[PDB]
Amino acid sequence: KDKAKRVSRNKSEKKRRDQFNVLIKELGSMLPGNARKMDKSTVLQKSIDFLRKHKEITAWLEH
Amino acid sequence: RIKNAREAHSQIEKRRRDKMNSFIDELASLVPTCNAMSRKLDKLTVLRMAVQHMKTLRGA
DNA sequence: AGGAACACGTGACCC
DNA sequence: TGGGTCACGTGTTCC
């Protein structure tokens, strides 16, 4: 009769996983590009590239 | 015998988790509000802060 | 104590 | 087929 807590915990865990996927999809929809499907890691990797690149170019544009 | 196979699979799986985590850390290092932080932020916050940061940039 | 974030191992599916 | 990602349920850690 502890199924209730397990079930609830499963619901809670799923909600985090889903928020996480939602955030990933949003990062990806924001990258210069772009051609899905990148997998999650690729989205992250390409997000990193974008910020380093924007940093470089943006810095360069002065001094 | 094919117990090795299952452990192989579960190792592949850990390699991916570890890679994503490092990417999350690396991303956080690139978002100033996260960077400025003593306590490590959780993974969802880091993602939320990173998209926030990106909407910040397009406004120049 | 107990929940939120995190880590794990495995079944379903894919190329 | 091999070997990879993903969603899941549940074990582990931390506050």
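The residue numbers of chain B are those assigned by Swiss-Prot, with the residues present covering 69-128 sequentially.
If you check the header, you will see the structure was determined by X-ray crystallography, 2.4 Å.
Backbone N, Cα and C define each Cβ position, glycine as well.
Summarising the annotation, Swiss-Prot assigns domain 'bHLH' to B:72-125.
Taking Cβ-Cβ distances under 8 Å and a sequence gap of 6 or more within the same chain, B:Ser78 (mutagenesis position) has no neighbours at all. The secondary structure of B:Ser78 (mutagenesis position), as reduced to three states from DSSP, is helical. Looking at Swiss-Prot, you'll find the mutagenesis B:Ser78 to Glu noted as follows: Phosphomimetic mutant which severely impairs DNA binding and CLOCK-BMAL1 transcriptional activity.
B:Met88 to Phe appears in Swiss-Prot as a published mutagenesis result, with the remark: No effect on CLOCK binding. Cβ neighbour count for B:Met88 (mutagenesis position) (all protein chains, 10 Å cutoff from its Cβ): 19.
According to Swiss-Prot, the mutagenesis experiment B:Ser90 to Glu carries this note: Phosphomimetic mutant with no effect on DNA binding or CLOCK-BMAL1 transcriptional activity. According to DSSP, B:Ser90 (mutagenesis position) sits within a helical segment. The Cβ neighbour count for B:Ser90 (mutagenesis position), using a 10 Å radius and every protein chain shown, is 12.
Here the Cβ of B:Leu125 (mutagenesis position) has 12 other Cβ atoms within 10 Å, regardless of which shown protein chain they belong to. One entry in Swiss-Prot concerns the mutagenesis experiment B:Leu125 to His. Its note says: Impaired CLOCK binding.
In this entry, B:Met88, B:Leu125 stand out among the mutagenesis positions B:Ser78, B:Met88, B:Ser90, B:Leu125 as having a C-beta under 8 A from a C-beta of chain A. Here the domain 'bHLH' (B:72-125) is broken down by DSSP into helix, strand and coil counts: 45 helix, 0 strand, 9 coil.
Reported as a whole number, the C-alpha separation between B:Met88 (mutagenesis position) and B:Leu125 (mutagenesis position) equals 24 Å.
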